[PDB]
Every structure is written in C-alpha cells, then in structure tokens.
Amino acid sequence: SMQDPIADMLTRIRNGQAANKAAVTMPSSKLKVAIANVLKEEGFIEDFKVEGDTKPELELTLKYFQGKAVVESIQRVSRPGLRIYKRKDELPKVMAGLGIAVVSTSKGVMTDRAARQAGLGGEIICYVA
Amino acid sequence: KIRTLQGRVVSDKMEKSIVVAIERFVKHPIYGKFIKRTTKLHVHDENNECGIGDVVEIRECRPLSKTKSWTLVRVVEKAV
Amino acid sequence: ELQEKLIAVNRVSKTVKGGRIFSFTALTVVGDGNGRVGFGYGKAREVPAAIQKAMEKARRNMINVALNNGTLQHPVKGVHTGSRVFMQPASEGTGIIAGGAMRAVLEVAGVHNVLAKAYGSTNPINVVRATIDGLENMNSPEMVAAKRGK
Amino acid sequence: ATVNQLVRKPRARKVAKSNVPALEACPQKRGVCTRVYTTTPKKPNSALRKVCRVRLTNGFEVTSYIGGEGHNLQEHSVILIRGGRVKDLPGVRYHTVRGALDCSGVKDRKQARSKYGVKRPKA
Amino acid sequence: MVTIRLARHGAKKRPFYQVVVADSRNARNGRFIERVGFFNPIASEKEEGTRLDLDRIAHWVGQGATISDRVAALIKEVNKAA
Amino acid sequence: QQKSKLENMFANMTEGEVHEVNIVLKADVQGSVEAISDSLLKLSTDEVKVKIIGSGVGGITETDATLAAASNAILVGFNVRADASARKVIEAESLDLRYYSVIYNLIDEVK
Amino acid sequence: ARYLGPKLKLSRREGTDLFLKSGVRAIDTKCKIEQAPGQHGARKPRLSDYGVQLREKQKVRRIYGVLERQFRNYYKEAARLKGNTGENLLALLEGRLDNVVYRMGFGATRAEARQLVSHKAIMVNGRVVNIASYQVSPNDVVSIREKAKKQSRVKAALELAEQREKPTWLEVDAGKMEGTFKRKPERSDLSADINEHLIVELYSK
RNA sequence: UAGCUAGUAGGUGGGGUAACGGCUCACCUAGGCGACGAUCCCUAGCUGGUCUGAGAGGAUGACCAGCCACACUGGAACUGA
RNA sequence: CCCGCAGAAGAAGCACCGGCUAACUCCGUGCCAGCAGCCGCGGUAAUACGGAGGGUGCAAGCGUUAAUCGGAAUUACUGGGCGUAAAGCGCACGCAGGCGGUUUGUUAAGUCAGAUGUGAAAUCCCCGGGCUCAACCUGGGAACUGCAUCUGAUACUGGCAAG
C-alpha cells in the first residue's frame, strides 16, 4: 500500500533508471521532498520539483551521463516493519565512502558524510550508490 | 520528584489496591525489531480514587504488601 | 606480461550409436597484471587441444577493471547463473588468500590483497564470470567524476 | 522469512545425535565380548570378517569390529573398545582396541604399529 | 576489619605482591574493595619497581583501617617526599 | 592362552564332555587364590570341567559382578563383604552370593 | 627440536640452494640437485596448486631451520604486528640470533650458527645468550666472548664471509671479532626469489 | 502441560522481625497470576570469562576471581554482632 | 646463576603416500586375508591390503577416538527459499497482534547528542617493563559493544489535538 511511500520513490527511481524515462511523477510530502533535495545536493538526480495546491505532485528529473544510469542502486534499509538507528560512528558507509546514504537527524535530513562532520546521527533512510 | 513510568490503570477495584500496566518500546537484541512490552506492577492507593479508563503516574516506596512496592500520584482525565 | 593459467579440467561424454566418446574441457583466465581481465572455456577431444582453445579465446573479450594502487576501490557484489560472489578491499591485508576457481582471476587481474568467500554454487565455470561481471559493474572514483562532484 | 514471524518462534537447531550410543563423554570403553561371530560384508564386497557382540560396562550391548589379521579374543577377558564407525557388516558402529587390557596386538606387523597395538622390535 | 595488605599474584619462585585495601575476613587473592599500588620484592636497581600512592592509603587510615607491618615498612622505606 | 586352545587341534571336543561349570572367585588374601585354586583343579574331572575366571585380590566389584553376569557362574569368596554398588547389581539380576570361612566347606559344595 | 638429517635433501626437494652446504666451498658444481627428489623423482615436475603453497613454507623453514610449532608463532606474531603480514614474517625470522650470527659471518652455515649460539659463545650487549631464537632489536651489539676466541671455525667463516653479498643492514666489522645490528632489514634487502604471499596464504584456510 | 491459586490477592486491627511485608493470626472484600507462555513436566548453579567464528553468533561455565547453595540423609533450636 | 673437568660421548620416533591431500615402485596375497574419514580398493601386472625400498608431514612427541565450533549462506538477524527439487493453509470473513496516506500545532516515549555514576580485578587487545629468549609475569592505556540518571536536539516513528 501507500503504507511505505518512502520506499515507493526508491523503486520509482530504479524503474525509471532501468526504463530510461526522463520525468517521474508521484505524490509529495515533508520527508518525501527532503530526501530528493539530498539526491540533487550530492549530484545524482538532475532536479526536483513540486506542482499543485490541494494535491501537490513530486516531479523528479532523472540524470543520465552514458547509456547506463547515473545511480547504480537505491534500496530501503529502514522500513516500517523493522527500523534501523545509528549513533555517531555506527553510521555505515556505502562502497568505501563512494556515494552517500540518506539519514534523518534531529536538525534535518542529512547524509552519512554530513552526519559525521556535525557529530550527530539518526534514522537511516536509504543507500545511494 | 523521583523517576516515573507512563503505565495505565487496567484494574478497577482490588479493595484498596491498584495495578499499573506499563507500555514501553525496546529494541529486540537479535533481530532488532521493536516490540511493545507490558510491565504489570501493583501499587498502593488512598481514599478509593479513580479506576479504569485512566492512566496513572507511579513512584517507588516501602512495600505495604507482598510485591506492591510502588505508589501513585497523578492521573490523566476521567473517562476512557 | 601475458600471465596465463588454467583453473581445472573436466572429462565429459557424448554416447553416440557406436558407444561412449569422451571430450575434454579446460577453463582458463588471463590478465596483464593491472586490469585487462579475460577468460576462455572451449572444448576438444584431447587435453592439450582443449587448453589451447581456452588460452586462444582468452585473448579476445578483455575489459579493464579499475583498482586503487594494488587493491579494490570498494566492496562489490556479483552473481552469475547460480553462483553468488562477495569481495572486500582490505588494504594490503594478508592477501590473495582464496580457493581454486576465482584464485586465477584475482591474481592475474592485479589484486594481491582482496578477500573472496564465494557463496551459493561453487561450480568452477559458474564461479568464474561472477568475478568479471562483479568487476565490470564496479566503477572508479576518478572516472565517476562525471556524475560525482558537480 | 518475515521478521515478526521469527520474533514469536526463533530459529530452530537440530540436536545432531551422536554416532556413538555409548556416549558418557567417553573416548574409549570396555565390555565383556560374550560371543565372537563371523559374518559376510555388504552388497558391493565379498569376504568373511571377525565381529563380536560386546556388552559394555554401562549396560548397553553393542557389536564391535576386530581389526587386524586374526585374534585370540573370545568368551571371557574384557577388552577395550576405541569406537568410530566403518561401514561393511550392517549394524557395526565401533572398533575394538588391539594391544590393550587382555587383547593381543597383530603378529608379524611392521608398518602402522600405533594402530593395532604392535610394539617396536629390538633392532 | 578493613586492612591494607599484599596479595601474591606473580609466579612460582618469583613473587610479585599487590598492595590492596580489603577486609581481613576475605582471602589473600580473594575479595577486596580496591587496589592502591604494587611492590615487586625481586626486580633490580632501576627507576621503577616500588610504587605506592599515599593519597589513597591515608584516606583509608582516616576512615579506620589498620596497616600491616609490611605495608607500614614499605611506607617507611619510600617515606613521603624522599 | 594360544597353546591350550590350539592343543585340541580340532574345532570342538571329540566327545560329549563339552558341558562345563564356571566359577568366579575373589579372596581377601593373595596367598589363597593361587593356593586353593590348585586344590580346586584337583577335583576337576573329564566328565565335568570346572575353571576359575578372574581371581581377585580382595572384596568384590562392579566388573566382577559383571563378569558373572555374562557367563552364568557362582560368585564366592574366602572372605568378602558386599560393596554398596555391588549389592545393587547382585540384587537386581538373578545371581548367587556366598562367602565361606573355610576352604573345606567350599571344596565340598563346588563338587 | 632440530633436523639432524641430510641438509642437501632439503635443498634437493625444494630445488633451490639453501646455503646449508656452503662452509668452505660454494656454487655446488657437483650436486645432483632436483632431477631425482626421491627414487621416482625423475617423474615430471607437475604438482598441485595446494602443494606449491606448502612447498614455499618448507623452503623458508628449511633455510632458517625452524619447526612448524615454533614457526606457527612467527605467523601469529607477524599477523598481529602492523603493516604487511608477509614482510613481518621474514623480519622476525631475520631478527633471530642464529641468523644474525650467520649474516655477520661468525658461523659458516646456518646450522653451524645455531651450533655456536647453543654453546654460550655469543654475547649480546655483554651478556651471554644460549637461545638461537633470541629476538635482536635495533642498537643491539653481538659478539664472540674471550673464551673460544680466534678459533679456526669462526676465523675461516669471517674470511669467506667477505665473498658473499655483505649485508648493509648490519656492520660486518670483524676487527675485534664483534658485530652490530644497525636497523630492521628492508623488503628489497631480503626475499626476492622466496615469496611471502605464497607462505602467508597457507595459514588462511 | 491452558487454565492456575484460601493466606491464595488486597485491606483493617493485633502479634511478629534487627528491619518493610500474609511475615503470622482474627475479621472483611473477591480478587491474584496467565498467550508478552501462568501452571506443570524435563534438565541445569549463575556471572567475569573460556573455546570457536571475519563479524554477527554458536557452544561452554575446569583451573583463576565475585555471588549463591550444600556439609552422611531428614528436621529443628541454641550460643553469638 | 656463574666457573672448571672429560668426549660426539648419554638422547628420535610416529602417521601417512588411490583422489580429496604434501609424498611411488617392486614383491607377496588373488572378492582370500585385510584396508576405509568420504567416493571406494582386493575375484592373478593392487602406486588403495600385507611386507620391503624410497618419500612426505611432524617432532618428544606422533596418531586414533571422543568432544564443541568452523566450514554449514545446511535455521541463513547480519545472511536463504516457497510454479515444476523439501515448501503457500481448499477458500473466505475476521478478534488479538504487526503495520499504516497526507497537513499543522504539541508532547519528547522510541531515536540522537553531551555530562555524570556504575559496568570489580584478572582476562582479551595496544604501547612499555622484568625473568639469558619464549611461555610465563607485569605498569599504564584501551575496551567492557551495557544499564540508569540528568541536561539538550525535534527530522523520523509513537502519543495527543485540529485538519
């Protein structure tokens, strides 16, 4: 169901990257926008966008360099059925630090790199490769 | 004030006694799943105060019976 | 610089109208010592005939694998048919410590450090290619600067 | 598969029952060896082998294989039993010790003296 | 009785005592409150070998603990400032 | 042991004396077991053959009662007492425990 | 805890010069090296992938004259020590007292170097040392004592020691019949033909 | 093994213990525990650790040290901090 | 612990060698006698038995057996399957339980930060020291992944309120 709409968007990317589709449309939210902001910040997606008032729709433009996709893989780590939380140095690094995780800390939604520098962690979302 | 827990009434009238069903969230050591655990504890009461359909604050004390080593202080609202 | 070697040889059977005729197939993997990983299987009625075609086919279909110094850039998962291969970089650690079938592909690629532990099926012909697929899909921190950075 | 299923009932492990019914945390045992029989091997092979029904000190009666060429074992004189399983005469889960207690070692043997209780000859 | 005393944890034919504050009713290597220092009576002529913290024992002396003839002798061997 | 068994030079006895009686003996003193056994072999005859099995140095034991359990035999002692672990075995399975002060009363009953 | 048998059989079975027959002469000439490892050694040199892993360990053990149980500790010590595990293996073996006695040219062979060290004729920093496995560290000076000095065993060794490589990591000296360990030997200064990656592999499984 | 508990659960008063208490009595009320496994059955001292394992875990509880229980079996009291 | 005396003198065995698995021929025996951890050898050329020669591994130890883990991703939380190999209840409605769209305010339980106390010592690990080296012993440090309390952070989950 709509139950887990965070992991929906992670599947929307991988299907869009596999299918070679440019524009991907979906529902919007508070955390839903802030995850996509971190994807553009490091430089994975091309750009994020929102359009609407009563029912805003999250439009994520997908970036492509070669014929192969930009993002290698994106998977839901922490899920409704089982949550994962990481303190300060317990925060795991993906592919020897290459790429970024997405981690929701107290001050805001950050990466595994940025969470180490500030000196505070929280609920990990997903691993961007 | 001394440390407290957020447990609810659960038993109405035990003839000048009151149990407190305490909910809590704990990470399971092996799998890492978060299961709700229920800690039922006997508490001493005064002047037949409010019973079930309420949530009652709790604090440690000298045991006035077998087990029953806690005392109440404050209760949220009235009806369930 | 050719640095070529065989993994294993396995006798097979046909069983025609007359009777059983046995062929031979030798798996081989090759490399230049710094990337350029390649392999070949082939078959023949003799042992020295089959190994020749294996080394001959190993020259073509050769692709670059990106390494930091003498180690992997990161840990990478790779699968082929029914085999499942993991690996960890482990910088200058103990090194080239692994069993046959996957021993050849690592040492000739250039790695003198990374740990294997191949799960699932451990068939000599399926355990190879899971490396080359798992090393091809692996990307380089310098040349991923297209997507990375800006 | 699902985590919430495994929270109710955790993962089960097989007890892995031992292949030595004597057990008692005992490497070797002894037993009375009442009758020494001669029985043919399994389906694939053909031979005549020396095997005896050994009543152990614990109470359990169990058959035991006699290694080496020939033996003086029979009726009385309690023998030691090393154990371990080799499959040939159906039912055998043990081996007798040679050169221990009352049991004689193999005569005129030179290689593999540790096995079969053969002493080093004076040279 | 709270007492400061030397427990032998070293080796056979090579003693290494451990000066420690414990109850007299407890065993030598048994239960104790807490360690203070160490004294090897073998050792050699060198910078280290005898160490003892007078700030810790003098606390326990004030609380009502007695001192054995050896612990006293080791305090009066090393002195305080010397 | 090898000589006595091979001495017959045949797989069995030539006649019907094969029927025999077994005995189990443990005497408190070491001097007797060797001495009286010689006198116990004097009463032996061609018809019925009697043999001693596992002569003991003293008392009684688990492996001794087990020795009489495998092959049916009388368990006798010049002088012996039953151990706590010995009584449990003797009382359970069907056996016979008889101790004799003198060797004469023994030499008569075995016969 | 020593071999005592034929030293050239260890050289033959490996198929490499262990420097056990050195002493007075050198460079073999007469040998029968390799070619018949056993009685049926003239059979083809084809050998398993596992066997060449063990064959490397035996080469290093038969050079330095170390047993598997004593040699198990050097891998365990080299693994726990930092940096490369293979480089630490030969570094701990190179720091043995018998070998440091052999490198300076006191003993004409490696077994003879262990031989002389056993007799309490070698003295580190003044004090005598019996054990050949004594670990030599930086700034340690090692020398022959006054008793049994200038003997034909030690004198002939130091004469022909000049004809060898002459290692840079320790000073030969041989003027007053003494030696000094300058620093820990480099990777380039040892090994070369003997590989550390092959021996380091065997312990992983 | 799905139902298990009459001093059983709680109160009041009295007695009791060095000390709170069904600790032990009288009376009063009908509760208490339990699917988050009560009760019953089988086995077992527990822990720092030991052994194995890349880790997670698994097995284990000699020696060393902490706590507990026991002192031929069963039961009870005295002396004394 | 040190010094002297005499002389190679007083001191090496055990398994194994068909593949797995480092290490081979001959002789004898001929589905006999035996080997064997697994798949298997022997019925007249046995590198698989027995002996011999040779060899390999290891050493005052070497084997067998028993015992636990590893291998075993073969109870798989990390880290597996469920069309045809072992496996989706015959199907459905559903209580407890698990989980839940999206917005604002709030609470600060879960979560995260910092501090304090405790987590005995030993042990393990790291850097040193002392027994001729080592085992052993030992200084300090690290760690003890923990639990509790107190003061903060409010993204996410939960509670509560209005949507």
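Numbers in chain D come straight from Swiss-Prot, and the residues shown are 2-124, in order.
Going by what the header records, the deposited coordinates were determined by electron microscopy, 4.6 Å.
Any Cβ shown, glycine's included, is placed from N, Cα and C.
Quoted from Swiss-Prot, the note attached to the natural variant D:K43 to R states: Confers streptomycin resistance but not hyperaccurate translation. In the structure as shown, the Cβ atom of D:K43 (variant position) sits within 10 Å of 11 other Cβ atoms.
Among the sequence features in Swiss-Prot, the mutagenesis site D:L57 to H is noted as follows: Protein is not incorporated into ribosomes. With a cut-off of 8 Å between CB atoms and residues at least 6 apart in sequence, the same chain places D:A23, D:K30, D:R31, D:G32, D:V63, D:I82 near D:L57 (mutagenesis position), listed in sequence order.
Within the same chain, the residues at least 6 positions away from D:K88 (mutagenesis position) whose Cβ sits under 8 Å from its Cβ are D:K43, listed in sequence order. In the three-state DSSP scheme, D:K88 (mutagenesis position) falls into the coil class. Looking at Swiss-Prot, the entry for mutagenesis of D:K88 to Q says: Confers low-level resistance to streptomycin and a 15% decrease in the translational elongation rate.
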* Reduced DSSP assignment, D:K43 (variant position) -> coil
